[PDB]
Amino acid sequence: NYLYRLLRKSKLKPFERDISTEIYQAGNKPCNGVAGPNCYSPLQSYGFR
Amino acid sequence: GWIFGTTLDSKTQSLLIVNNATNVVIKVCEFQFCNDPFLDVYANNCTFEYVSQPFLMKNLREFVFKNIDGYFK
């Protein structure tokens, strides 16, 4: 149930809230909405056990 | 009218101020816009709402707005 952001392209200002989720890209080839080469989904689960 | 935010075509909650002779509506939500943002005379993650006094009452109104540390002055 708990979702966290892995990394962003820039630092976060204090008291800033982000709602929309976009595909992370760290290369020349665009993701185009598909988590392929050098593309990772920033939202992940904690997985508490 | 004053629009504060990053992107207009969704993707970012946008601060919206509507000023007239009756009430001031301060609202930071998504909302739907066309290519011409204007107010006519004759949605997903809506969170912030506020109601305040009307701002307005050889007529110059010097206005300075500040956005520091998440506070609007």
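Numbers in chain A track Swiss-Prot; the residues on display, in order, are 450-498.
So this one's electron microscopy, 3.1 Å, going by the header.
Each residue, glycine too, has its Cβ placed from N, Cα and C.
Annotated features in Swiss-Prot:
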- A:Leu452 to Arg: Increased resistance to neutralizing antibodies. Decreases HLA binding to NF9 epitope. Increased binding affinity to human ACE2 (MUTAGEN)
- A:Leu452 to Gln: In strain: Omicron/BA.2.12.1 (VARIANT)
- A:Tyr453 to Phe: Decreased HLA binding to NF9 epitope. Increased binding affinity to human ACE2 (MUTAGEN)
- A:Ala475 to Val: Increased resistance to neutralizing antibodies (MUTAGEN)
- A:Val483 to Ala: Increased resistance to neutralizing antibodies (MUTAGEN)
- A:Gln493 to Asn: Reduced host ACE2-binding affinity in vitro (MUTAGEN)
- A:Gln493 to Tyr: Reduced host ACE2-binding affinity in vitro (MUTAGEN)
- A:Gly496 to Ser: In strain: Omicron/BA.1 (VARIANT)
Looking at the recorded positions A:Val483, A:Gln493, A:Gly496, whose Cα is closest in space to that of A:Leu452 (mutagenesis position)?
A:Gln493
Given the recorded positions A:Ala475, A:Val483, A:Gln493, A:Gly496, find the one whose Cα is closest in space to the Cα of A:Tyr453 (mutagenesis position).
A:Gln493
Cβ neighbour count (within 10 Å, all chains shown) around A:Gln493 (mutagenesis position):
12
Other CB atoms within 10 A, centred on A:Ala475 (mutagenesis position):
11
Quick one: of the recorded positions A:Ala475, A:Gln493, A:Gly496, which has its CA closest to the CA of A:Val483 (mutagenesis position)?
A:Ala475
In whole Å, how far does the CA atom of A:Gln493 (mutagenesis position) lie from that of A:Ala475 (mutagenesis position)?
18
